[PDB]
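Asker: Supplied in structure tokens, the structure appears directly below.
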Amino acid sequence: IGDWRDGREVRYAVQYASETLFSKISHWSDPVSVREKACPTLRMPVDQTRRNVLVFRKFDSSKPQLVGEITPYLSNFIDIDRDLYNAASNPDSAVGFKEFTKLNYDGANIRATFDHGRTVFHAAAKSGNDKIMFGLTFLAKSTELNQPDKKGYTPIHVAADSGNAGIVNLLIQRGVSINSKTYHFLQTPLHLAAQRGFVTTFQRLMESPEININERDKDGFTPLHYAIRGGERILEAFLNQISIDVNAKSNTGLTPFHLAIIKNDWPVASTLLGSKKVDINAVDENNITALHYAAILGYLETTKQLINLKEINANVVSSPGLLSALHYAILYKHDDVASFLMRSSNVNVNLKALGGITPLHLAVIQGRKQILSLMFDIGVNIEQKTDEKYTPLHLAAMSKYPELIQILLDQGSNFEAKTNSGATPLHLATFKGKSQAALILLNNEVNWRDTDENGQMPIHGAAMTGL
Amino acid sequence: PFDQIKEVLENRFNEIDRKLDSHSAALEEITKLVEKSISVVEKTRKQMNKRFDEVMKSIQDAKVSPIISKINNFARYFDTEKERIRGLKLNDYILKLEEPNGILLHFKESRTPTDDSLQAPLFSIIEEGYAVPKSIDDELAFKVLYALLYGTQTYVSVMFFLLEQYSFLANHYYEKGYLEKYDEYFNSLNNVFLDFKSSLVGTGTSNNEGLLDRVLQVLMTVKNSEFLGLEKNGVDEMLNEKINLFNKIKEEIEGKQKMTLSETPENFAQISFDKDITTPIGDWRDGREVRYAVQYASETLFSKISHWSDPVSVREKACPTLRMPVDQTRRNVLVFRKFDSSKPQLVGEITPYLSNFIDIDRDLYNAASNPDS
Amino acid sequence: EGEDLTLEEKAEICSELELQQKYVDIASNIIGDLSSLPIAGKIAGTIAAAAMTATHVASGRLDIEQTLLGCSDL
């Protein structure tokens, strides 16, 4: 029965149950041979210090197991416990049931707690033994069927997390707390079922009354958000039900579509769109859409998948700065997705951001040859102006890569344009502090008698730098 | 003598057999990388071996002599050990590589049994900078710079030798079926790669821990120096070749950010015994324990096996059923099974979208291999 | 003007890679502001938290001077 087998070895040890400081385990006792009898009884002398004693048991060099706690004035400590718990955890069904009933025939403690508050009900839930669960639920109270462990996992949470279905049905028929939440995570059994991808458990859970699909958690994520981990079956099971908040938002405002897009996998997004209820233009707390995430992460295949055959608005901008997703593609050196976005019919290349920022200006700043080639090929205006009216030639001069302005020289860009200050680009080129970036303009024979609003001239610009 | 030819044919045959039995796309890619990385530096180092040998006797100053002595001793130990290890048989190769206080252990921290190391002298010579040509000729400075270049190339060579040896050992022990030893060699390969990368390029080069950029800046400074230069035409060409080679090797090293796949899958969530099969069959016996492990099936890189699960006792039931959670990355997963302390066995493969995995297929294969009819 | 001016130095901290690691630190300081990142990690991988941090940092007004010297990108 259990771990008791003929020819094995038994060792015992004792410890102080201290809740503040680390204790020490005594040296293991002498070997005890195992024979026809299995369950022993230990006579414990009364402790001199009047403390509770924890008992540890080991079998022939296996991993030791805690078997009980004894009060100072308790004698004849029977080791019948920790075997009923092991019997309920037996992967086999008939053997476990026989061991359970034999140990219960001889006075086994149902209420004993092992493995951080896990009772026999938790062990039966993890193993999925339906017979012992039915026998326990036949005569039981609701206070023990809903008893959480140290981590907050009630038996229904363990049953849902292990993928078992029959025991979940048994607890549903008997009646247990369904919307119970764990500690520090506040995860319902639906969250655990969705995070792993079990369909039968989800169906059994939804068969019960008094259950909401849209239950939140610590960070505001619904089970539909957790269904992203499940590939196709659990998401379809979610979409098959009656009342689902498909566009549910978390604390930050993220939607399940946002999670599917940011994870870079299309089939889940297609399955979610199959419900014909997903709002593509859903925004975040900073007015960020799924297309913005795709542009900022370079997911070009998903970008093509979502941009075509769909009614999507590609002109949505973030509220703080009115900065579009094509600006995201331009930034962080994402040339291919930006080039694809430019050729799209429903994408505006001339869109402006806060401060009069155009995509061409950021392309010039980032020094991307391919994007500027697309700018020339498409036919976008080269003389775009900002609120402070720095020309693209000005930004090319100010950029860390001078070799841009050279190919801007042959495009007909005016080199005498001035900003709010009446200073030519050569005047501003001396102020930035770059040496080699100014030689490629000096050879063009640019005038040297221009005055700005404050009166300075190019010789003053190099005086403060040292070019 | 005929035995001299016979011994060399033994060495060549052993090398070919060693480079043939270990077949895997992982070693294919690793060997291609290491050969395209080493070829040029190995050839130039072989060409300049004799030049450094005549450099050794040209040093007379007592302050700098120990540095070149240490570098030469390490180089002699390294190439002598390579020559000794090249021609041995596969079994002898494994035994020599797998031994306490071996050549690999000395190579990891770059020391020798006769307490000779090069990394500390290499850092010390850069720290003070005797290589700068203060004098109009400063011949000893040129010799010191040449020794520094030799040491850097030898350090890169020993890096790549360690990498290829560890990869070969790991794949050999993975194909043999020893999961524990393959795991330990996997960890050693990852650790040595990380440490050598941090030693060459630095963790963001904030403190200039890397030595590649330091020697690059020293070469740039001596090139920019004009009065200190000796005006010789060949000096410019050789420093140009050194700059090109070091830039190429630095780009090659910085190209990769990892060597192997360190991601770990998730093991089974629940195990049961549903099929009615009494268990005087196969390896399933009463009183035995079974452990399971999972791995990512990768055809281009080296994966990592998950930690073995809790032991499961075998009583009256043989074939278990395992419930597998859906993979986050949607990758096929290899499953390994071990009985007690016996050698682990691969039992099958599981798809991302199928949960109930039954371990009954390998038992039939073992049943067909039973010596008893 | 003022001799005790670090405008050139301030341009260097926006271009130095070591000071770009300091720009990572302020990006790493957003973990206190938003505690929803770890749960996003278990669902959409590690890249989810990085993407949210990047969007939060880059959502505001863009500055030309900061972008010129190269500490706007990372």
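For chain C, we keep the numbers from Swiss-Prot: what you see runs 21-94, in order.
A Cβ is built for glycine as well, from the same backbone N, Cα and C atoms used for every other residue.
Heads up, here are the entries from Swiss-Prot:
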type	residues	note
MUTAGEN	C:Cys34 to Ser	Loss of function
MUTAGEN	C:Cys91 to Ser	Loss of function
Asker: Measure from the CA atom of C:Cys34 (mutagenesis position) to the CA atom of C:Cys91 (mutagenesis position) and give the result in Å, rounded to a whole number.
Answerer: 5
Asker: Going by DSSP, is C:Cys91 (mutagenesis position) sitting in a helix, a strand, or coil?
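Answerer: Where C:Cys91 (mutagenesis position) sits, the three-state DSSP reduction gives coil.
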Asker: Counting only residues 6+ away in sequence within the same chain, which have a CB under 8 Å from the CB of C:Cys34 (mutagenesis position)?
Answerer: C:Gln86, C:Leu89, C:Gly90, C:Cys91
Asker: If you draw a 10 Å sphere around the Cβ of C:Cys91 (mutagenesis position), how many other Cβ atoms fall inside it, taking every protein chain shown into account?
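Answerer: A count of 17.
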Asker: Based on DSSP, name the secondary structure state of C:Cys34 (mutagenesis position): helix, strand or coil.
Answerer: coil
